[PDB]
Amino acid sequence: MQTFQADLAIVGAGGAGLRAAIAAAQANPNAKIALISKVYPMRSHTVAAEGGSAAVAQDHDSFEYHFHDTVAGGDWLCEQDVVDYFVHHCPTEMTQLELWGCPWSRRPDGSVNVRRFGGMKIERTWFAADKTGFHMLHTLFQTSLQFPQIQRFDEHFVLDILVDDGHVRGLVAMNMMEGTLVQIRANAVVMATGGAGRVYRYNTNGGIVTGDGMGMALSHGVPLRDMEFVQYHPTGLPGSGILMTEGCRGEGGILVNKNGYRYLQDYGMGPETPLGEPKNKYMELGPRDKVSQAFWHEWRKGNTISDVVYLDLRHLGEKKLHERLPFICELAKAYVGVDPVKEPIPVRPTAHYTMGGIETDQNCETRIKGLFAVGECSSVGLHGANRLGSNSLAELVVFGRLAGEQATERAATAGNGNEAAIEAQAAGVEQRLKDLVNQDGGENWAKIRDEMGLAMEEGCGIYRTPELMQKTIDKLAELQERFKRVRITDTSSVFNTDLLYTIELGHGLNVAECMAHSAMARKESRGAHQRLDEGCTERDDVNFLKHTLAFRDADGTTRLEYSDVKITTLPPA
Amino acid sequence: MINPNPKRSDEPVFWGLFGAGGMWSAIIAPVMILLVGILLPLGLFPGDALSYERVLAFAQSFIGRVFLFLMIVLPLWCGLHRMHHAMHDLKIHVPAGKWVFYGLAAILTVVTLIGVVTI
Amino acid sequence: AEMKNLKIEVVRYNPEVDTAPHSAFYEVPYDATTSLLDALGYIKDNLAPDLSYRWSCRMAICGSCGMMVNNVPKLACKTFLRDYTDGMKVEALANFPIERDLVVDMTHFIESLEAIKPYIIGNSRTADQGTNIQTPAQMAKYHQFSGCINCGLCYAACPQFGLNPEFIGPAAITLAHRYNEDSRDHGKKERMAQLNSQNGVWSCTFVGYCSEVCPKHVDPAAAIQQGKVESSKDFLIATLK
Amino acid sequence: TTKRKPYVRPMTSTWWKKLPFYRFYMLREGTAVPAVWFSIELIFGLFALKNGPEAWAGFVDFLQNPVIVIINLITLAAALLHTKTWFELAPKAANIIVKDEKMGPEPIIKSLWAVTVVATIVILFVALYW
Ligand SMILES: *Cc1cc2c(cc1C)nc1c(=O)[nH]c(=O)nc-1n2C[C@H](O)[C@H](O)[C@H](O)COP(=O)(O)OP(=O)(O)OC[C@H]1O[C@@H](n2cnc3c(N)ncnc32)[C@H](O)[C@@H]1O
Ligand code: SF4
Ligand code: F3S
Ligand code: FES
């Protein structure tokens, strides 16, 4: 295997990864950092973020109101020592993005505007029209071009990490164009590979958000925290799953049923607000989950349109629509055939974000020394049972920086390891790839993909039942058997996506089992995680104010442990 | 792969003339072809407006010699630019193509400058 | 009901086996929501598993999608079969080396874009001092030129690029332009060396197809042109001193 | 040795024949031929004008040909197409903010056509009403 030395590797060039690479180049000018990704960095899912990013800005805001909005928004599953560090560093990283040229939409006086998201009383979401992810992933990718320390491995598919005696030592990636494998040696590795939202049939995510970074951590005894909390975006286009930003409601937009009723007052987010002034925490700007749940209840009463609801924004106006929701306009026009100026937009909830991810302390380090996780792939303990809309993107750069700094120190005190052991690991990834290539059986990977999506969607949905969950545990374990009979009929080496997608699926099965098993075990209702059965329809801070850790043993059994929530100032109640 | 220290080109000179030339023949050429190419030989003008004595009475005045040089020379530096590049576009290898075209332009420029100081 | 079918012609190529491009034809079900990207996924699921192509986001913002459709450069995930009932023909994005199927060697694209320095240069302001102040007025100077998703359709548009693969390109020129015109940068002189090159703006003949295929209405043809103005000012400057 | 085969598609001197937008682009640079032919013509008439009314009368005899009246009509075609297209593409060379908004090109294409109408009127009036 060809080898190249690095002071640290970063897997994933999303917002998280790239910020980590910068910081890591900015903390050690002589470092030789290896940033790797299976897609060119500007194709990362980050680019699809439309809402905004959160940091305290106005003179009447306070770190405490963001602290509170995050803790409460998360049903107290949040490591309150992590949420504290978070809101205290959001201002500096949004500013640093602006110092790097991110075109934040502006107040007339030259200052950065802010709008309101996630049910946060004080508005504190910075934005660049409704393209904010796009402006944020590029500012970071473009700004990174100036650090020779950053060496990229564009379109390298990282297969596995090398671990030995509880420390990480590198990774094995395939050069996707050449179809050759490559060994990258480095004494800190920073996972930044995104969520696992494509394990759902209908999702908001691109084709690459298949979970690979989580699944790698499963294989080395790292545990996925809190994976049962899958947040559903309330407004996605039917069929496509395409996401319609909240910023359709932070601008005054309304959600109606088949009777034109703004049904959301009937479910605790009353009273109704006037067309003109949307008010935070109310109506269409309610609690995320509730705004999704209320779709389910409406579908029970039969009040959906044959099944969708409607997001009306007509009463927004041409200037306002085209100045702050351009993208949303064209997206409606092309995939559902709707002018957001003439007509209303058909939407319904869609799998969106994975709260859960690789377990990390407050340095984004995992249990393995030197291996870190940051970004949607991780669970630094920031979002608990339900992510505050617009907190995600801030996470990427707040903790991205940390990871970048922390990986940089860790590799600088790491000390050598057993060479024969390590290379024997590398040789071990290689063999496994061969075993997959020679595996036969005439099972069609794509058909397994489609069922795993239907199962997660049916058993791990908005509302959950022990019988359907069990049926999805059962379906997935059946799928885990069938995967071993998949035959990779394409044997080429130059950009062989038949092989690669099969690899991404085997990460999905693993990560999805963790979700299923984790939900079936959590006998309560908290955040995204809602249970209809008796004795589990409300929050239970006596028996379950604790994180779900999921492990996977080598026998393929998905085992659970639990850990305590750090409380600091905001005790549950 | 891509150079680090490329040679600053010289196209901002020609592109400058071709710019000036392209803008003159957009405002003025249409009326010039009308008059000279159509009216004049069709006699579609009142009296003796476009008669030998009047045209020589205009050409020999100062404002006329300036306008007759600009009318001729500026579109030349614009057309021949476009031809030079039409060559590359059509994949037609013309040896010393920069000299041919642009030398023709200076040749004709001198030739017309000779003419507007009169033969 | 019963879905219609469309004979899609896709241009295949495997460098371990063909001597050059080898055509194909697939029957794809479709209705009024099916994209080309929906079709490529279907073919690979049930017709030809060895078919490769870039993609991800599914909503015309990522830019990996790029490829020719009846010899027009367009993004597959914004191309819909409803408009190709009398014939369709997907070919790998033009003016690029073909590596495999619908995937092309984007190396020159990335090096170009890397060669104009697209990042804030020379602004000593540090995060503690708060953000820069920039009006919507200063921002409208460059905002349209910032929407580029690095998809490459204009390189397949541009016939000059096809004639001169050393031309740095419309995108790359637009990007360097996007930083010249941002009131926060102070590094125009670090970029002019590339823009003043024969492979700079001066390899552009204002064919205008670039902006015509831009799926994000950036108007690169407008940036380059403005760059020839600037390149020229700089010519003037330098030459005159 | 790698396993690649970077297939390079070749570009023919007939690339512009495919796509209409390409063709309109050849046509628009094609207006370069009638424009220099007219500048050749004017140089003729110039030096005929100097060689006395005997030579100038020869020149007007040429302009009447009338194959030369068809060619000079094609030339008046080409010069219009140029004006139409040159006016559309000029405004892109400018970057103008008018209350926080990049403007053009319509206000610039409007003014250029206003000037040529006024130049055409003042030129027709000076060479004909006297
Ligand atoms: C999908 C989505 C998410 C989203 C959103 C809208 C949509 C449609 N809107 C948001 C919003 O308004 N506000 C907000 O706070 N968040 C919003 N989100 C969520 C957020 O965008 C994402 O959760 C976050 O951006 C994730 O980014 P991250 O840096 O963590 O990484 P990524 O962009 O998802 O990219 C993954 C990277 O990893 C590489 N990769 C993947 N697998 C591999 C393998 N096997 N080997 C090597 N590299 C790998 C990818 O190539 C990429 O670089
Ligand atoms: S200007 Fe448009 S076509 Fe060119 S790369 Fe940018 S987004 Fe793509
Ligand atoms: S097609 Fe080409 S010549 Fe310039 S305006 Fe566009 S890059
Ligand atoms: S899927 Fe993002 S560009 Fe086509």
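Chain A is numbered as in Swiss-Prot, which gives 1-306, 311-577 for the residues shown.
For all residues, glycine too, the Cβ spot is worked out from N, Cα and C.
Here's what Swiss-Prot has on this protein:
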BINDING   A:12-16, A:36-38, A:44-52, A:156-158, A:192-193, A:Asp212, A:356-357, A:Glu380, A:391-397  FAD binding site
MUTAGEN   A:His45 to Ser, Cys or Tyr  Decreased ability (greater than 70%) to reduce fumarate
MUTAGEN   A:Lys131 to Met  Increased cross-linking to SdhE, FrdA is slightly less flavinylated
MUTAGEN   A:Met177 to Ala  No longer forms cross-link to SdhE, FrdA is still flavinylated
MUTAGEN   A:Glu178 to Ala  Decreased cross-linking to SdhE, FrdA is still flavinylated
MUTAGEN   A:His233 to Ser  Severely affects succinate oxidation, decreases fumarate oxidation by 75%
ACT_SITE  A:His233  active site
MUTAGEN   A:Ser240 to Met  Increased cross-linking to SdhE, FrdA is flavinylated
MUTAGEN   A:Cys248 to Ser or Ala  Does not inactivate enzyme
MUTAGEN   A:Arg249 to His or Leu  Inactivates enzyme
ACT_SITE  A:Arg249  active site
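Everything Swiss-Prot records as a feature, shown here on the structure.
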residue	record	Cβ within 10 Å
A:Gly12	FAD binding site	31
A:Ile36	FAD binding site	25
A:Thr46	FAD binding site	30
A:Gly51	FAD binding site	23
A:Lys131	mutagenesis position	24
A:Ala192	FAD binding site	33
A:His233	mutagenesis position	24
A:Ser240	mutagenesis position	18
A:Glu380	FAD binding site	32
A:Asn395	FAD binding site	27
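Looking at A:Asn395 (FAD binding site) and A:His233 (mutagenesis position), their Cα atoms lie 14 Å from each other. Its Cβ taken as reference, A:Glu178 (mutagenesis position) is surrounded by 16 other Cβ atoms within 10 Å in the chains shown.
The Cβ of A:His45 (mutagenesis position) has 25 neighbouring Cβ atoms from other residues within 10 Å, across all protein chains displayed. For the mutagenesis positions given as A:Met177, A:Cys248, the lowest number of other CB atoms within 10 Å of the residue's CB is seen at A:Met177. Listed recorded positions: A:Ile36, A:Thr46, A:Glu178, A:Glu380, A:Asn395. Those with a CB under 8 Å from a CB in chain C: none. No coordinates are deposited for the 4 residues that fall between A:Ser306 and A:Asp311. The C-alpha atoms bordering this gap are 4 Å apart. A:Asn395 (FAD binding site) carries a helical DSSP state (H, G or I). For ligand 1, the neighbouring recorded positions among A:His45, A:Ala192, A:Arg249, A:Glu380 are A:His45, A:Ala192, A:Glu380, by Cβ distance under 6 Å. Under the three-state DSSP scheme, A:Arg249 (mutagenesis position) falls in the coil class. Here the CA atom of A:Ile36 (FAD binding site) lies 15 Å from the CA atom of A:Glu178 (mutagenesis position). Here A:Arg249 (mutagenesis position) comes close to A:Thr235, A:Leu255, A:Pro278, A:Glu284, A:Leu285, A:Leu315: these same-chain residues lie at least six apart in sequence, with C-beta atoms under 8 angstroms from its C-beta.
Using a cut-off of under 8 A between C-beta atoms, the recorded positions A:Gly51, A:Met177, A:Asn395 that neighbour chain D are A:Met177. For A:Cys248 (mutagenesis position), the spatially nearest entry among the binding-site residues A:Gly12, A:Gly51, A:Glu380 is A:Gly51, judged by CA separation. In this structure, the CA atom of A:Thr46 (FAD binding site) is 19 Å away from the CA atom of A:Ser240 (mutagenesis position).
Checking each of the mutagenesis positions A:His45, A:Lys131, A:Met177, A:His233 against A:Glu380 (FAD binding site) by C-alpha distance, the shortest gap belongs to A:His45.
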